[PDB]
Amino acid sequence: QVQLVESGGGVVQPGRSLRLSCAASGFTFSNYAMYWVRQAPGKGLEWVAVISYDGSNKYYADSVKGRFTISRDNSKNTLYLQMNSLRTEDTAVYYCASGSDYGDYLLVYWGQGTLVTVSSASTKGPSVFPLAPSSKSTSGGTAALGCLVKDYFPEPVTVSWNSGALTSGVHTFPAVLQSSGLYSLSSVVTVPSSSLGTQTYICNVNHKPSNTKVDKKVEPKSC
Amino acid sequence: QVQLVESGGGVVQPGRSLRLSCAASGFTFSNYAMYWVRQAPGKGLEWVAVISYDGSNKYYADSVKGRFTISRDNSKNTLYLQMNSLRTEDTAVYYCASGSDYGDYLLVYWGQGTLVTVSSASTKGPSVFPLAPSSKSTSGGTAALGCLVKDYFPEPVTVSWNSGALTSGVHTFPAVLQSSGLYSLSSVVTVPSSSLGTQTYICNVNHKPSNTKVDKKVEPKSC
Amino acid sequence: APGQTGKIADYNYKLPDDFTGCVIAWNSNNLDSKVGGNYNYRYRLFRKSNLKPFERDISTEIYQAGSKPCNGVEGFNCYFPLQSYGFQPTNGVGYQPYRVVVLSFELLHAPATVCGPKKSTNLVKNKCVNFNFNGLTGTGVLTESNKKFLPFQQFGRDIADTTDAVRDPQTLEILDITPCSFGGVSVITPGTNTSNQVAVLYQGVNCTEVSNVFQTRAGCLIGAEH
Amino acid sequence: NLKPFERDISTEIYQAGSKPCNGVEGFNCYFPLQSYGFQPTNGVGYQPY
Amino acid sequence: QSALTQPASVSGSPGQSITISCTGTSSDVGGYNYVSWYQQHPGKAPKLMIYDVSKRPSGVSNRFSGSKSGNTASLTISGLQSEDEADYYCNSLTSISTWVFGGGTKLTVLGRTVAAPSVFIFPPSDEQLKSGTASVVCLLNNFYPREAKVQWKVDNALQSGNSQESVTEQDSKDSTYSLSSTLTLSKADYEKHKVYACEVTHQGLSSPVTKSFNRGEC
Amino acid sequence: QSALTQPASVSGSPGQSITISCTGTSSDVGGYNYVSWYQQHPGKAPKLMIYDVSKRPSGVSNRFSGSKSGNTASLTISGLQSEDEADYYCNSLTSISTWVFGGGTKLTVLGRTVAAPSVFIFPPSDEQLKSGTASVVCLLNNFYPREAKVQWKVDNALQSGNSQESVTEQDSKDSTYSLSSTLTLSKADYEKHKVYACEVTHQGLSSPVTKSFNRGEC
Amino acid sequence: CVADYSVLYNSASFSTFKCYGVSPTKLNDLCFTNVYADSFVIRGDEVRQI
């Protein structure tokens, strides 16, 4: 089996440097060009760089030239991306890839991906706010209610309802990154409108990177 | 030795016409294609036009096609560019050039270049302002001081210090064209911080197009 | 090329069907293509009939291409006979100008005047040698001639129309050329059942040219006791 | 020019100049072998066969 | 990076045949025939589907084929199956100086019926107004297919830059999706206007669905 | 006149070998063995160095050489010298019979050691504030190499468009460069804010250097 | 050994297949005292020099 295996990704400061490494097995690494490609989560692929079989020649995308450097060790079967002058916009999954006998100019084999999170934000615990049920969050005898989990870094949080006693109609969304550089997400539940005020609803929130836990009651608002 | 020597460049109004001339010697002018090429201030080369050896065929860049006319006198060995309906973006150094037996389609020999300045601005004298020395212009026992020369047209101005008695540590910057259509520059000097107040510093400024001369004293400010 | 046809071969420049010579050409695009087309070069587009080998034709008079007359400078069925090549640098190869030199040769008739960069040897006489005088190669014995060549004459020939004398280019003396000698060799024997003895006859050969030796009139006989 | 089915492996420095030459160098003297620059994006006719 | 022009998404039922197109520069998909196609399922590394134009690598199904005409290349997927639900990217060299990918086309395989969103809106929490900001959340629940949309309106004027969205993964039990859209503002930007709204557009709706309030209610 | 692509600049130490890459189309670079390279030193006309992809004129140094593959063409300069410190323009004919130049590449030869700028900031003069205008000048003095950046901050907010920059020619005694940056405002816009700053980035600095003042102290 | 030249000649792979003292269709009838395959890589223009 041909494999590529990747490391060096993590949370990192803007303007700093970081080294990605990728290691190869099942093929003669020194016979083929080696590549880096990146993907900001939810976007399409961007080619980053390439290095010739012998390591004598290198090419780059205009988004990274002079900031990033590619290099290889044909004795270790190792490929590097040395990233310098990193930017928040460099935040992506990075994949190494290789040519093969199908053509040196193809991206035939691909590593598992490694995630680089370029961020100025410090580690922070969430604020939790009630998405209060109202006439405007109710339709067809069903009310939506929830909790907004806001202003935390890095990922992930986890969420449950009534200490895990409420599960029907619960949804918890993937997080969004705000213009502040802090994550947020919504957790919500749909319930009979006749259960408002007569049933207590609580969200339970956890954030392991900051060792933070919060329980928040949700109650109706008169809209 | 081949020579191409050029004339007819100068300051001119938008919508006007101007004629450039390029006299040729040291080669059989009438045997080769002849070219015009231009270069806006601080930018790359743009091809403008070419004329065949006999003048029977002419070609133009789309930026000047339907406006300009190239022509030649194979008895006098003179090339012309007639420019009509001049636009501010025609402001450039214009070079004639020519083919040789290396290839008729090469620009083998080049003229000295002639500047054309398509500008709506009136002939105007500068305002001169002291760049007063302060804590914010002092470091390591050296102080910087200067003059700003502002809002004049056309170029050039000239600047000297203490009637030309000061020259060490002086720099005068190439002028910048402001969004008003008027030029500005800075002139500066570095001196021992101990010479402030005890030595008089003056910038001496001249603008021949408006017949304007200014001498401006520079004194410390308490920042 | 010899034996070819087409509007250049037919109307502009014809090589004879047994051309002796070399044709040499090179792309001249830098020298001869001009930015708007180089109209300095033109070719004959029409002729009354194909030209002969090494004929040249400067004619500019109007060609007629139909049954009706054209007693004038222009018409529908009559044309100016020369057309220009549009040699622009944007032309593809094959449509670019090629300079051509045809070196055409004449071999020996008179003595040669053009020869390659070789150097002469000294001259030896009364020996069988190869020779090359002015490109006239051969093999033979060279002897000082008594043949009365007239001052313009270079070579001398036998009844057979073969060379039998020459003039040296360096010293204008005449040399008789004699072929280096040849003959049948025949082996004479009493036959193997009697003996392995043999005698040998060099037929028509003088014994100086070749243990008993004997000049018969049949040739030099060797190995027989007279 | 080599004879039919001659193979020549020699890397000895070729002389075009009149001067003798040594090591890897000399005026009008050259290493006798050149590499084919086989990139992809070379045209057909410059590609390897 | 001169990204190759592709459609954003395409769709078909199982056993149908469909094509994804890819238009490049005259230097990129014009010129060379190296034009590859890649597939990825969500959250994992790509797989090469077509290498040079029309060539499959080993183990790829003959349901995949490709072609080129002028500046444009195409991937044809015959006999659709739910395993085809992926992002598809064309790629080519501009030159040995630069490779370039396409924008990526998602393929939807039409294995379930259209479902309309249940639509809800949340006015600002008073606890967030006590911290000087106002987030208004609009929830769309258990709809299909994925491409629903939300417009945010304040005094009925359409908002931009002030809002963000999250969408579920595909529902593991009914294959629908949900979406949380969110307008977000300062308390001063809550006080500047009177009425606040979200309006929802989707294939399951005969016309857009609006949910709205006045700050004097909230 | 759709220009040939070129790198904006290149650099190397004396005695190195370096390369400049042009790029075009099948109508031009890919269409003809006609690519020409012009050197241009500052303030004077261009001169031809390479023509027909690789030929040299008489009197041009054999340090200069050229190449083409596909739509891409290249100049190489082997054994760098201070005479190489110039702009290089690629050029081609086209099948339209128009001539096209490239964007131009500056070759910065690394002919001396790196040196940091002396950074100074000047407020507007009182005589300029009495005219109704305000120009703030940031001076970077005697640094090397030529390439530096200045960012303008006002009440710590990053400014854009309202500033201009100029650089000296190279110094004949120490080979350094100097840069003047100027920020310009109305007197009213200058009086809206309080703190003025220029923040400088250069190769000789371990982190950016900020020079600043308060209008109320000046 | 058995040289089945039809396996070569009927292949779509070969841009060039030129024979100089025999016709390629008949190679499956002939017998040879010896065969040397000589093999190398060259630039595509230069195949016409072989």
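Using the numbering of Swiss-Prot, the residues shown for chain C are 411-620, 640-655, in order.
Each residue, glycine too, has its Cβ placed from N, Cα and C.
In sequence order, C:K417, C:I418, C:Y421, C:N422, C:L492, C:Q493, C:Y495 constitute the residues six or more apart from C:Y453 (mutagenesis position) in its chain with CB-CB distances below 8 Å. For C:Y453 to F, Swiss-Prot lists a mutagenesis experiment annotated as follows: Decreased HLA binding to NF9 epitope. Increased binding affinity to human ACE2.
Looking at Swiss-Prot, the entry for mutagenesis of C:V483 to A says: Increased resistance to neutralizing antibodies. A simple way to gauge crowding: the CB of C:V483 (mutagenesis position) has 9 other CB atoms within 10 angstroms, across all the protein chains here.
In Swiss-Prot, the entry for natural variant C:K417 to T states: In strain: Gamma/P.1. The structure shown retains the original residue.
The annotation that Swiss-Prot gives for the naturally occurring variant C:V445 to P reads: In strain: Omicron/XBB.1.5, Omicron/EG.5.1. If you take the C-beta of C:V445 (variant position) and look for same-chain residues 6 or more apart in sequence within under 8 angstroms, you find C:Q498, C:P499.
C:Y453 to F appears in Swiss-Prot as a natural variant; the accompanying note says: In strain: B.1.1.298. Reduced to three states, the DSSP call for C:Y453 (mutagenesis position) is strand.
Of all Cβ atoms in the shown protein chains, 9 besides its own fall within 10 Å of the Cβ of C:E484 (variant position). Where Swiss-Prot documents C:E484 to A as a natural variant, the accompanying text is: In strain: Omicron/BA.1, Omicron/BA.2, Omicron/BA.2.12.1, Omicron/BA.2.75, Omicron/BA.4, Omicron/BA.5, Omicron/BQ.1.1, Omicron/XBB.1.5, Omicron/EG.5.1.
A C-beta separation below 8 Å, combined with a sequence spacing of at least six in one chain, links C:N501 (variant position) to C:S443. Quoted from Swiss-Prot, the note on natural variant C:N501 to Y is: In strain: Alpha/B.1.1.7, Beta/B.1.351, Gamma/P.1, Theta/P.3, Mu/B.1.621, 19B/501Y, Omicron/BA.1, Omicron/BA.2, Omicron/BA.2.12.1, Omicron/BA.2.75, Omicron/BA.4, Omicron/BA.5, Omicron/BQ.1.1, Omicron/XBB.1.5, Omicron/EG.5.1; May enhance affinity to human ACE2 receptor.
In Swiss-Prot, a published natural variant is listed as C:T547 to K, annotated In strain: Omicron/BA.1. Listed in sequence order, the residues of the same chain lying 6 or more apart from C:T547 (variant position) and placing their CB within less than 8 Å of its CB are C:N540, C:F541.
Here the residue is the original one, while Swiss-Prot reports the natural variant C:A570 to D with the comment In strain: Alpha/B.1.1.7. C:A570 (variant position) carries neither a helix nor a strand DSSP state and counts as coil.
Cα of C:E484 (variant position) to Cα of C:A570 (variant position): a distance of 63 Å. When the alpha carbons of C:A570 (variant position) and C:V483 (mutagenesis position) are compared, the span between them is 62 angstrom. In the three-state DSSP scheme, C:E484 (variant position) is classed as coil. DSSP classifies C:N501 (variant position) as coil under the three-state reduction. Note: C:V445, taken in sequence order from the recorded positions C:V445, C:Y453, C:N501, have a C-beta within a distance under 8 Å of a chain B C-beta. Annotation note: C:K417 (variant position) sits in a helical segment as assigned by DSSP. Take the CB of C:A570 (variant position) and look out to 10 A: across all protein chains shown you find 7 other CB atoms.
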